[PDB]
Amino acid sequence: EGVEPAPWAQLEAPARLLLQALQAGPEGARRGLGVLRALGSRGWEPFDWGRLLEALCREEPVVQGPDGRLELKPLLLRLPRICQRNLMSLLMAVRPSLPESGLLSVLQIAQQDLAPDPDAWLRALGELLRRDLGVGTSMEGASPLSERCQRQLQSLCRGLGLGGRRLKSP
Amino acid sequence: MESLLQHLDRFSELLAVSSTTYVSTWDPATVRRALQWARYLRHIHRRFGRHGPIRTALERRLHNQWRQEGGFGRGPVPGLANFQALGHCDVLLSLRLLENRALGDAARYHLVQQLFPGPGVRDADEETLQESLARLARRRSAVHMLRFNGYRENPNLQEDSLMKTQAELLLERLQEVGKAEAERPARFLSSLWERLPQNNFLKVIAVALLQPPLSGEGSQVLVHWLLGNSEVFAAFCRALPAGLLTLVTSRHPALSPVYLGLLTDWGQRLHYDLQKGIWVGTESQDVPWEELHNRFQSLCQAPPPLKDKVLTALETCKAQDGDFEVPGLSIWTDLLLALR
Amino acid sequence: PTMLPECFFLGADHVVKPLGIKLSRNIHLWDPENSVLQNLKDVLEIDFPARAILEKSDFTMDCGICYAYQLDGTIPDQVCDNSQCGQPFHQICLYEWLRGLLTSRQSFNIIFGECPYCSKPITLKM
Amino acid sequence: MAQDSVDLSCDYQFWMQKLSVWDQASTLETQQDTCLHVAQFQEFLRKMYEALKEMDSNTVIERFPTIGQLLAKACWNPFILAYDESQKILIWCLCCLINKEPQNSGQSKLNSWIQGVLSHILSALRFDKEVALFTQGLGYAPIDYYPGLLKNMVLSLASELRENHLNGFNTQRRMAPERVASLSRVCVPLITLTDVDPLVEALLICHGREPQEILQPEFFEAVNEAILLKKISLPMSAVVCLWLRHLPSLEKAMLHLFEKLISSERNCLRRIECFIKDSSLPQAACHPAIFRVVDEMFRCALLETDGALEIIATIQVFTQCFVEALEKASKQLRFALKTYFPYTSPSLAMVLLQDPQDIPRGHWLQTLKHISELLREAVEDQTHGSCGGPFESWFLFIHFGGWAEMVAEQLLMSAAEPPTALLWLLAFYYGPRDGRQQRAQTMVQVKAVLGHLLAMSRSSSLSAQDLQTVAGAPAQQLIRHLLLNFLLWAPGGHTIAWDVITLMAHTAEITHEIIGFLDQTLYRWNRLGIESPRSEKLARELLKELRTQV
Ligand SMILES: [Zn+2]
Ligand SMILES: [Zn+2]
């Protein structure tokens, strides 16, 4: 009746194993790295990031919020929140060997443009991946942090004698 | 050694009268004397309360007190229940005086002023009475809040948290009677059986039979008591659910041959009606087919040492009533058919 | 590439320390006009072995969940009944893994499930 | 001694009109709102306690109108009565309202009512019936089983969470998330009760399989405040789990480190190190998400101020801690440094990680002269396949103390024929974003200054005005720091240090700067085990006396 299958049920077995590993708390990202060396070791030495980053954007339906509202979510927002955070950490780790076309489709989801109740950690890891590609200078105040934190940190640094270095260039 | 007897019994008398409505003559002097004595006992419990003849002497005194009173007639007074309560005797006294409506005004003021002086004494080496009562209030609040926001009556009673607590208390209370050796445990248990609610008590026995040892002499006593007293075991097996009795019986093989015997007698007083394909009883208190099937199914879904026992007890009772292989003739054939 | 790499050492704490020391002392001698090997050999002041064991190179003998040996006294003992996986595990790791999956079913003290790596029947007796 | 009633008499009506809404908190919204406002209620009660304490009962009618109703509503709400000291203060206030000698019957009714509410707080059986009956039969009072009862409820719930966690995607009873959120609301008032920490630790570790959070951020804020004030003492797995599922709690932790270096413990780097090590941030910053967030905040601060020495020294300390935690607990399967420091060439970091404890004191020069080459290549030859810019190479180079600070002290040792690469590094340290035309002028100024200082050192013990001449711009902090290192190094010092310090310390900012310099220098020396006791005692005395002037 109320049995729910795992949202990585229909995926390629190695991807399934990776997403099973990342589930496991803060040691999820290290375990993701161990998984990738344990597939470099096996018969399929390459790992199909380009297939996983399509599956991460593929949409399926859910009914959340009120009793009745149909909405379409991608995988990245449908799989467990610690799998999410340890994913994006692992994509920071292996960014150079990833296709940009897939990454940008992922980062657009992570940005969560026009959503209530966002994931601050997903948005922040989005920003930190954009900055590392070099397509998210963005000409904004788009920083990983909150406006609250950035303001409370201006408020304290104001109470300190500014240094003779010149790092901002007017 | 002998010096502490007259201290402790006098304090116990004062404590027992604390809860009683004769408080007219009391004064600040009596209350000060009470609480300094209580501090002395709490100091003893800290200093030389472990690993000596003094601890066992005090335990003899306490348990002898609680059995010479017994709990019959003139007063079911608790008293300080055990040697660990020596370390918080002061709190008991203070609470009993705060519950006594009959306390005089000046006594009440002196008391509460001595319990809750304020933050003038925020710095103290020994965990004082004010902190003790505060911590108690926090715990009571915590218990209320967990009970009504997060707690669920678990169906596997042995893993529940209330029953497990009651059980550990019972086991400790049997251990002390065993060490006392004055009256036999069975007499205490028989008196309990008359005194308190039966349905609750039986679940608690069931649960205490499965808690592992912590000092299983406790469970070893209850099995003897149950096998001695048939009437309680008639309602034991009748009231509880199936898996609990199954685990009990698998833990204690001495309960198995009687339990099947209890079930074997409840089947035999059923009768089959042809129009509705169901065994039924004559009297209203005869176990139905569904409950009895549940019990035998639980017994069969068990370790192998009991499966063969129940299976042989069923086959020997089938053949005893004609070795039929067709329904409408033998409850035992019908059971063995329904298990498969 | 020929520039200095991020490099570090695994193995015995008593053997590794002088290597880190020698690296620290000689790291300024790196030169990106030679080869990586021809720089490493005169930096660490040693030569390499060419396949001291080519058959039994190494089989990773770690938990295959936590990737550690020595989790709380326990050893990698529970293995796969398979020629192609042979992957050791721990009791605790493999129990926490199998208790999740939908395929797995628990008898009295037994759990049957799929080996994480190869998805073949594997049995765990607590 | 101005108002004495008005603000408190307003807050009173506020609180009484809030308590009446709350009313025993048997729902979600009442519970959340209580969990928010309870702290301010605590402070309100302290002020009310002072007010009723200084005066007496039954004579005065200031707030005696509804004080009863207030203290009752407070008492029958258990989210209040389980917060830190709220129960103790409500007890105090009821003790203040009592009277020794009642005269009118109303005061006697009051005293009876006070005993009643006190009895409700301490000793009422507002629990399941049969357990009270059973215990009363066995002759156990609530005070001698409630602890074990609490303990057993907590273990039960904690096991249940663990089993709902292990049963991820399995055909079994799923712990309803209403219950998990309920427990998370209950943990908030009684976070500082030791008899509940298992339930906290279990809630943090047992995230489970949901896409949304089931706990609400009041839980996380509560736990974090308690972790940082040292009131709960969890293990490290749980505070990492906390950071890593509530990002504002990790920002709020890193701010609580900045108050320690800005306000409280300016230039007591031993105390900064003690706070950092007791905190879990080094251990937690081995997850790159957390190291990236932490460096982003360090960056914001390097920029708001224009290169504050205090933040610089704090970063150096943090980095040392983080390194000696990464090494410890990154044996198998460790992340590559370009994952923590992604904005630079890995070569440079792999040089700068190498500690100078490991190297002889004489071979520091070669290593610095190599680092200068790599920074110069990375800045000046800014071609594709390199750093993002000069600021990035600087911000890295600053993370690794020892090297950045050792520069001047090696210039003085080689002041005769100064190395141009060290001059470059020093000018880079005290100013990036300058351009080669600026850098050359800076370096030649420094070279002339080194000539004069070497002349003065090889001369006898001379005045302070001869030094103030060369001290007399865009290169002032550099010359100040170089001159301080001259004082500590040369044996001509420990005689005329005061004469220069007094002249340089015009303002308080220069004083703070020199204090920071000297604390950093002693931390550095005591760490590397390099010391001349003359310079140690000299610097300690100057620091002691200047910390009074500020
Ligand atoms: Zn393991
Ligand atoms: Zn396998």
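We number chain B the same way Swiss-Prot does; the residues here are 1-215, 231-355, in that order.
For this deposited structure, the header notes the method as electron microscopy, 3.1 Å.
A Cβ is built for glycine as well, from the same backbone N, Cα and C atoms used for every other residue.
Under mutagenesis, Swiss-Prot gives B:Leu209 to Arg with this note: Reduced monoubiquitination of FANCD2. In sequence order, B:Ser234, B:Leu237, B:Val238, B:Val263, B:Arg266, B:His267 are the residues of the chain that are 6 or more apart from B:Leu209 (mutagenesis position) and have a CB within less than 8 Å of its CB.
Counting Cβ atoms from all protein chains shown, B:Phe251 (mutagenesis position) has 22 others lying within 10 Å of its own Cβ. According to Swiss-Prot, the mutagenesis experiment B:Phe251 to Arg carries this note: Reduced monoubiquitination of FANCD2.
Within 10 Å of the C-beta of B:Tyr287 (mutagenesis position) we count 16 further C-beta atoms, all protein chains included. According to Swiss-Prot, the mutagenesis experiment B:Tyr287 to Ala carries the annotation: Strongly reduced monoubiquitination of FANCD2; when associated with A-289; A-339; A-341 and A-344.
One entry in Swiss-Prot concerns the mutagenesis experiment B:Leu289 to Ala. Its note says: Strongly reduced monoubiquitination of FANCD2; when associated with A-287; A-339; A-341 and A-344. According to DSSP, B:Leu289 (mutagenesis position) sits in a coil region rather than a helix or strand. In sequence order, B:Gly343 are the residues near B:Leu289 (mutagenesis position), counting only same-chain partners six or more apart with C-beta under 8 A.
Here the residue is the original one, while Swiss-Prot reports the published mutagenesis B:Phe339 to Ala with the comment Strongly reduced monoubiquitination of FANCD2; when associated with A-287; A-289; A-341 and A-344. In this structure, B:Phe339 (mutagenesis position) belongs to neither helix nor strand by DSSP; it is coil.
For the published mutagenesis B:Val341 to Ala, Swiss-Prot gives the following note: Strongly reduced monoubiquitination of FANCD2; when associated with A-287; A-289; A-339 and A-344.
For the recorded site, B:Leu344 (mutagenesis position), the DSSP three-state label reads coil. Annotation of the published mutagenesis B:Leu344 to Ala in Swiss-Prot: Strongly reduced monoubiquitination of FANCD2; when associated with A-287; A-289; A-339 and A-341; the original residue is retained in the structure shown.
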Legend entry - Three-state secondary structure, B:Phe251 (mutagenesis position) (per DSSP): helix
Inset, instruction - Out of B:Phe251, B:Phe339, B:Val341, B:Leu344, give those mutagenesis positions positioned within 10 angstroms of B:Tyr287 (mutagenesis position), comparing C-alpha atoms, in sequence order. - result: B:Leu344
Legend entry - Residues satisfying Cβ distance under 8 Å from B:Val341 (mutagenesis position), sequence separation of at least 6: B:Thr348
Inset, instruction - Tally every other Cβ atom lying within 10 Å of the Cβ atom of B:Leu344 (mutagenesis position). - result: 13
Legend entry - Rounded Cα separation (Å) that holds between B:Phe339 (mutagenesis position) and B:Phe251 (mutagenesis position): 33
Inset, instruction - Work out how many Å separate B:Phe251 (mutagenesis position) and B:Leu344 (mutagenesis position) at their Cα atoms, rounded off. - result: 30
